[PDB]
There are 2 protein chains.
Amino acid sequence: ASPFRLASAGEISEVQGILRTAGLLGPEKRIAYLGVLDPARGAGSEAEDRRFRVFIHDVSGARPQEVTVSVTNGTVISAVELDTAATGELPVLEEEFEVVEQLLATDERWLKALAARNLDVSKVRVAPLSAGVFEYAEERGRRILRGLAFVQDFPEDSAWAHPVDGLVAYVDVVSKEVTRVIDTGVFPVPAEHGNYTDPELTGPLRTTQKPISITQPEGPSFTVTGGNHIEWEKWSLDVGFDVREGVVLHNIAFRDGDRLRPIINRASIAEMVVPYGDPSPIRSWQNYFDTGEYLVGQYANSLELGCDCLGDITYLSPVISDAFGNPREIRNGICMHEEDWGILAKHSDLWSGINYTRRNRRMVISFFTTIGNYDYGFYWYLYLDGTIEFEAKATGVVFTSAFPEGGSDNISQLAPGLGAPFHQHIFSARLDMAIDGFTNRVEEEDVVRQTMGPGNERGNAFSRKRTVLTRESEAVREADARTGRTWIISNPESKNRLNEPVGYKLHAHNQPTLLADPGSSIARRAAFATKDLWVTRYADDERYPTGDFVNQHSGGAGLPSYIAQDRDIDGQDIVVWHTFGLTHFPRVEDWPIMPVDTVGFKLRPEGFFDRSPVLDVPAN
Amino acid sequence: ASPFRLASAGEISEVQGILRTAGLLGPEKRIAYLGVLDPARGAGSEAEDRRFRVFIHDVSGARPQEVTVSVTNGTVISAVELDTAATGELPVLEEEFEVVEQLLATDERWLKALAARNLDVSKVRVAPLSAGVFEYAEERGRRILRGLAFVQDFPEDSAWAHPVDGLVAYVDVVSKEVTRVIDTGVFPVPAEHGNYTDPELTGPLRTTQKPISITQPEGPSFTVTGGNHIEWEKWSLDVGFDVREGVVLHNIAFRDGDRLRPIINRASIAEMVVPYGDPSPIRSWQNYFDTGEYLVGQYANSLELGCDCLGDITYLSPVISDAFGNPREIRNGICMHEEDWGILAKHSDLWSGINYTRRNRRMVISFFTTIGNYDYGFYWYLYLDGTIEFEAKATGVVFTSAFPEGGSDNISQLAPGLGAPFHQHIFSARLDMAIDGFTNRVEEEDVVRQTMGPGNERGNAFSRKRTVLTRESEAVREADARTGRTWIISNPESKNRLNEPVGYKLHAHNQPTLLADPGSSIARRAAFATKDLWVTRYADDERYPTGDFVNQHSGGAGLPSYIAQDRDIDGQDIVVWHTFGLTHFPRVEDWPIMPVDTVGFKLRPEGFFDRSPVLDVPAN
Ligand SMILES: [Cu+2]
Ligand SMILES: [Cu+2]
Ligand code: NA
Ligand code: NA
């Protein structure tokens, strides 16, 4: 019944049939993206109309198409041919990854480069990576992938331990040509293995860990209805899933007495970029847009009970399309559970004699994705006290290179001869805000220091200031940790009992933003990552901070072009885009498999409630 | 056996007997502080010599004394008379707090002020607060407390809901004299109650929370020997307890193969300051040095199983002295347990076919203290992967005032007529470092941005720089979140297998430091709080960033006087002092009892190990 329900196997099958009958899904066609569209703005939208957006690739070279179909009515709404030299290429297809290694294996320049290094071509794996846009005019309008080589000494060996430096190839994956093979010189291939399950490396496993048992003898406190609607401790929301963004949260609201109060209309990680900081021509082009180029949802893991998710776990198993339109289920791809979170509130009062302690809890909604060597966990947390938090967990195997004789300013050494280039992992959270409704505004709040003098004779006073962001051209903001900068999203038409606008405060981690030179290709294509906070006016088609077609797009798409409309955002339907990331100088302890590191952000109520919202939590 | 064992009841009784026999503890004497001294530098040394330091107050007004006792040999080692007008007053005695309300109840200026407000003196509670150093010349050399009034409507009423603004009194707690009563005008006493156990305020309690059961069916994975020595998952340490500092961690080391490798010799929170930013003369003197003036260990709570600490809990019950030298046990004052901490490391490799997941754990050592309206939890965490983390949890009831008609730049409104002055909570962690031994240095690491040009033609390169701090005069450092600034503590004489010095990296939260004007009294007394990082050369008597005697002490002691010695810290026995804190603009949701907010820091291995230290963790 809900318009926000997960897509079902049947809906995807019907899309495939509609496309096929319309003549849009022939044998040379491939589905590069398929996803359900959210309902358009309309608080009285009753007539159910499930619409799906499809990107259709053509393996013969014909122009691709963007298609919108209505599953409810069984029709094609629109179909537009795309000029990819102008608007960007479609996301990389899983089947194109195989092509790169196979093509290079018969190229005489590639074989000659391997022969010089005495490498057996049957043992050389090729990481197929996105191309970006640089100086090669012949790549405009063409689907390119670039390949870097790694040696696998045996089928169970970790090839990442054995990078083949000084060698890179470019491949046209539709015409199946190797356009360039660049050999800048021979580097020794690092010899030590990195097999973290080999007992020779792990040593004997510990026998000292005793079990921790976490159970819920009466079951969990949350309910799931209609497949994906969650109710938990006054919270209400819908858990969506999209093959590009992954888990998406809809209709986040809090039951305050008798009123269901909206907070956030849609929350997602709308892009994530991994730029590399090694100036070697072998890797100086390397920038992953994991969401926009690869689609993080299609690489979601099946999460194992007791290993990935511990406790009383409720699973969702989302359905996506494969490249031919058949439904594919990601079994146990989303974990949901509640967790103890320590003390919520505590006071022992001398004068009243009352000793009071209450415990906190959080709702966890998580999924994990694997893109090549990297594995990322996406965690959304809901707390009893109204706090909303996102956390990304980065693990996997670091991307490697040779470590040069004489050192490097841009690579760290992990093992003899083995390097790890410096890089960042930068996320963009897209928060379609709805604080008590859609009339919202953002204020930037700085601490204000005061000088000793009249009205502050002891020099102890300090204060704060708030600046309303009234237009998009003034809504591109930078962090300032030294002045305690935060941003408040408020509803100027909804007041608390003290007659102040209700609000939520965004607390950032204030990590560095994109470090690349502002004139670089990556700074133009990932402009969102150069600033901590953007606020736009809501529009149906402004979905991603990098635009719809990120792969090989020349730059400026997305947030810089949206912001240029300079729309009114003072008491309007607005969207907050928060940039946050990790700057990774790899350490020896990251090798051969990296312990989790984390980054995120949180939102806390700021006069949203008329008093603490957790006074009715029991002691038990 | 161990020199680092907790003080026993017998040891404290023996100190009492030694002081009595020596003539230093007659009926007019009071013990204001008593604690065990750490062993001097020198491995093994004096077989066993347990020494205690004692601050002895005299209630007749004679000069107090600082005394060192050997409980092993039954002797007084040294006893010095203190000139408190020069070097500072002793910590506040618990029995002095009770004096303030009683003295004021019979002062005719106080009574006239209450009568002007139609308040019954029997219902007026007085919060007795430390006095600081301001413009009152008659206070030099006297023990002064200042009092602020709150109305308690009935014995179980929360008095914090009813501040009596416009009124403050100063009390000499030795001569039992009210020195000044200041009345700047009548303010309405806020009328709403703040009784968070009253059903009329809580409403019906939730019935929706189902239990979460955390058990360890084989018991915990850590062992406790000698009363306070902990071994857990390669970690080794001793848990100390001091009445001033609270929980103190000694001899933190990690078992790496056959070698026990030191990391931290001693870790503590050596001071904490809570400055208020309201320039009203009623409160502009208000600054709590909870550690130095009040002694946070003295007010540690007994922690309730299942409420304060959840799971399979091991308790310690530290013993302290009362004001007469009798031992007082703080039953269940320290909780210790291990906690699941999600995913440790995870990778699903396409080429090898190996799927690998491991879970993380942490060891938790915690205590909670209550100082008037505020309650603070102190949490030390040890992780499987070598990370050490500290977290402070702030809760309790916010300190209140009237909310002025017309508003305020320095006070938040929480309820009709009820205000909460702006303030900070700032901690100083004292880390006596011992990275692989005592020869350590500190480097400051900043990210380095690089310009597009020769050697970086695509403008993607970025790097980092490290600056060694060679002498104390250059070791006073500020945060820079924008450049990703961190500090590395390393051992230049101990190298990992890549021939790089082993190290640990300190990651700060980069919250604002002390906001008061640098000319203010609090900026001089809490100079440590104006900078994020200090590094000193280790010295036996340099224990606290504020000096030994903080109460009513002007500037002149502590970290600014230590660093003036400008000693060599480049490969030497060094101490890191890290300032970190919360800036609190109270919100409506903080009332009537505040949900926990947190701040802290962590240290991560940086080439300390030759590879990941958790390759031997089993799959479970
Ligand atoms: Cu990384
Ligand atoms: Cu506070
Ligand atoms: Na909105
Ligand atoms: Na040291």
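Following Swiss-Prot, chain A residues are numbered 9-628, in order.
From the backbone N, Cα and C atoms, a Cβ is placed for every residue, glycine too.
Annotated features, as they stand in Swiss-Prot:
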type	residues	note
ACT_SITE	A:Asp298	active site, proton acceptor
ACT_SITE	A:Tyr382	active site, schiff-base intermediate with substrate
BINDING	A:296-307, A:379-384	substrate binding site
BINDING	A:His431, A:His433, A:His592	Cu cation binding site
MUTAGEN	A:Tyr382 to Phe	Loss of activity
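Where Swiss-Prot records a feature, it is marked here on the structure.
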residue: A:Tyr296; record: substrate binding site; CB count, 10 Å: 22
residue: A:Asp298; record: active site, proton acceptor; CB count, 10 Å: 23
residue: A:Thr299; record: substrate binding site; CB count, 10 Å: 28
residue: A:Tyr302; record: substrate binding site; CB count, 10 Å: 24
residue: A:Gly305; record: substrate binding site; CB count, 10 Å: 24
residue: A:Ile379; record: substrate binding site; CB count, 10 Å: 19
residue: A:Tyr382; record: mutagenesis position; CB count, 10 Å: 19
residue: A:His431; record: Cu cation binding site; CB count, 10 Å: 26
residue: A:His433; record: Cu cation binding site; CB count, 10 Å: 21
residue: A:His592; record: Cu cation binding site; CB count, 10 Å: 21
Near-site residues: Cu cation, ref A:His431, A:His433, A:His592, CB cutoff 8 A to centroid: A:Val282, A:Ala402, A:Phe430, A:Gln432, A:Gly589, A:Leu590, A:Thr591
Between A:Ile379 (substrate binding site) and A:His431 (Cu cation binding site): CA-CA distance (Å): 16
Residues among the recorded positions A:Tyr296, A:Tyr302, A:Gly305, A:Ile379, A:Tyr382, A:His592 that border ligand 1 - Cβ under 6 angstroms, in sequence order: A:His592
Reduced DSSP assignment, A:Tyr302 (substrate binding site): helix
Inter-residue C-alpha distance, A:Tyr302 (substrate binding site) and A:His592 (Cu cation binding site) (nearest angstrom): 21
Inter-residue Cα distance where the pair is A:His433 (Cu cation binding site) and A:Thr299 (substrate binding site), in Å: 12
Among A:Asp298, A:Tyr382, A:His433, A:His592, which are recorded as recorded positions, the nearest neighbour of A:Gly305 (substrate binding site) by Cα: A:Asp298
Between A:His592 (Cu cation binding site) and A:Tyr382 (mutagenesis position): CA-CA distance (Å): 13
Minimum Cα separation from A:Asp298 (active site, proton acceptor), reported as the residue among binding-site residues A:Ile379, A:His433, A:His592 that achieves it: A:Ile379
In three-state DSSP terms, the structure that A:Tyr296 (substrate binding site) belongs to: strand
